[PDB]
Amino acid sequence: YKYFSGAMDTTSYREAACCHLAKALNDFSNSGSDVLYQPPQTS
Amino acid sequence: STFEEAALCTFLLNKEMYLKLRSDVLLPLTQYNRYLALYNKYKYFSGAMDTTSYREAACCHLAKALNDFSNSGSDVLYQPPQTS
């Protein structure tokens, strides 16, 4: 989904947002530092 | 078949297609006028495909391409607008 070029209403956008959230959580688990989270930016 | 399909379709724009599709039977001039400035807000954030920010954004891009063709006369490929 880091190379996706579709639309926001598609389930692909929701899944990409979930992927970004999961990646942020995984990085937090390996860092343990408070970080600000925002909805994924357009790619 | 419809202007929406023309916006969706990927094709080589030329003099023939420009002359055929410019007719007001498919797109009135009044509707064409409003298709030249709305993308300035839509370019900053995403939107649903059926909403104005995607459909009418692609329509605005197609209208701008038609205006450029009328001011340049160069046959160029038409593609769906790239995501921000």
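Chain B is numbered as in Swiss-Prot; the shown residues are, in order, 3173-3256.
Using N, Cα and C of the backbone, Cβ positions are placed for all residues, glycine too.
B:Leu3201 to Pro appears in Swiss-Prot as a natural variant; the accompanying note says: In strain: Iota/B.1.526, Lambda/C.37 and Theta/P.3. Within the same chain, no residue at least six positions away from B:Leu3201 (variant position) has a Cβ under 8 Å of its Cβ.
What Swiss-Prot notes for the natural variant B:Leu3201 to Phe is this: In strain: Omicron/BA.2, Omicron/BA.2.12.1, Omicron/BA.2.75, Omicron/XBB.1.5, Omicron/EG.5.1. In the three-state DSSP scheme, B:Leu3201 (variant position) is classed as helix.
For B:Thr3255 (variant position), the number of other Cβ atoms no farther than 10 Å from its own Cβ, over all displayed protein chains, is 13. Secondary structure from DSSP puts B:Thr3255 (variant position) in coil. B:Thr3255 to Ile appears in Swiss-Prot as a natural variant; the accompanying note says: In strain: Lambda/C.37, Mu/B.1.621, Omicron/BA.1, Omicron/BA.2, Omicron/BA.2.12.1, Omicron/BA.2.75, Omicron/BA.4, Omicron/BA.5, Omicron/BQ.1.1, Omicron/XBB.1.5, Omicron/EG.5.1.
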